[PDB]
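Engineer: Please read through the structure below; I'll follow up with questions.
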Amino acid sequence: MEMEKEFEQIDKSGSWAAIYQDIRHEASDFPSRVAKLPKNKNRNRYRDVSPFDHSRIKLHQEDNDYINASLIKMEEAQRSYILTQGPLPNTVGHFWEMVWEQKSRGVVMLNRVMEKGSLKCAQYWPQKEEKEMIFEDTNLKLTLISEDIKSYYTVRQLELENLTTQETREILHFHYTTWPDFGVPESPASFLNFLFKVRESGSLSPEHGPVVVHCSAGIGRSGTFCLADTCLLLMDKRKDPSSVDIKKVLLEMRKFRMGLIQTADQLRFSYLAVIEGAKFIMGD
Ligand SMILES: O=C(O)c1ccc(-c2ccccc2)s1
Ligand SMILES: O=C(O)c1ccc(-c2ccccc2)s1
Ligand SMILES: O=C(O)c1ccc(-c2ccccc2)s1
């Protein structure tokens, strides 16, 4: 079926939970043996969210190459994403090592450091220009260059220096700051505006390594971001845009990381975002 009318049909019939459970039942199951090794227990935030062995990002280190991060490679859309958990106190250096080694231009953050009165990820970037951060375990230096605070999101320019080689690179940090503590946003307009700002920066384009996107577990809000982006790109590429099937795209992405889209409300929000986005792209 098309998307916008499938949408009103699910709303009128109140069957979002049944649609979502079908997705969960059909999703891929692949091994995640490296994630479960005892030496990696303090490298995982949640025991039930792990990268598959076949798609996990490897650190260029011979001691321990493990990070909780996955490469999502969308062949028809010609887009790739790295989805990862929010960094932990003992993985902030690994996180920036990955950004460096994978040649990423941008980092997309969809959570606040504290939500619901608890810490959802480490404070992993510097908050003042004159107070830079040094990660001694991976030999990197990180400096805040500029910050632009808007009503729904903040963009930061960061300088990452590899202290071994003295090479430097400019990294863009895109921080969506207004996702509610509970539920999903009422309108997708600010989320879509944010996606378009990430696109306009070059961070999603083939001349760079894959964008790094995270929330707290790296599967819920993060899944919504890449699912909406890929669906909108396919609608622009195909002769028949009404052939794009958001449930089939989501099952393809779940071949590369488990659990993408955590609730039926997140699934409904993803449909809403793609539907509204397809009108702005042209023109209705
Ligand atoms: O950790 C493991 O060894 C596994 C996890 C999942 C496995 C599996 C088995 C049959 C079909 C599809 C997956 S095996
Ligand atoms: O040194 C540390 O930070 C840690 C040591 C052990 C940790 C752990 C975490 C989850 C489950 C079992 C152990 S974290
Ligand atoms: O009948 C339908 O579902 C559609 C008609 C046109 C669509 C479209 C979407 C994005 C970009 C260009 C066209 S989707």
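All residue numbers here begin at 1 and follow the chain in the order shown.
The way this entry was determined, per its header, is X-ray crystallography, 1.7 Å.
Cβ coordinates are placed from backbone N, Cα and C, and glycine is handled just like the others.
Okay, so Swiss-Prot annotates it like this:
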- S50 to A or D: No phosphorylation (MUTAGEN)
- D181 to A: Substrate-trapping mutant (MUTAGEN)
- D181, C215, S216, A217, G218, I219, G220, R221, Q262: substrate binding site (BINDING)
- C215 to S: Catalytically inactive mutant; abolishes sulfhydration (MUTAGEN)
- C215: active site, phosphocysteine intermediate (ACT_SITE)
Engineer: Using a 10 Å radius around each Cβ and all protein chains in view, which of these binding-site residues has the most neighbours: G218, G220?
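Structural biologist: Compared across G218, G220, the most Cβ atoms within 10 Å surround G218.
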Engineer: Given that the record lists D181, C215, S216, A217, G218, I219, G220, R221, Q262 as binding substrate, what is the largest C-alpha to C-alpha distance among them, in Å?
Structural biologist: 16
Engineer: Around the Cβ of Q262 (substrate binding site), how many other Cβ atoms lie within 10 Å? Please give the count over every shown protein chain.
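Structural biologist: So the Cβ neighbour count for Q262 (substrate binding site) comes to 18.
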Engineer: Cβ distance under 8 Å to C215 (mutagenesis position), same chain, sequence separation 6 or more: which residues?
Structural biologist: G86, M109, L110, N111, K120, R221, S222
Engineer: What whole-number Å value do you get for the CA-CA distance of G220 (substrate binding site) and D181 (mutagenesis position)?
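Structural biologist: Just about 13 Å between their Cα atoms.
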Engineer: Of the binding-site residues listed here (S216, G218, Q262), which is spatially closest to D181 (mutagenesis position) when Cα positions are compared?
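Structural biologist: It is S216, whose Cα lies nearest.
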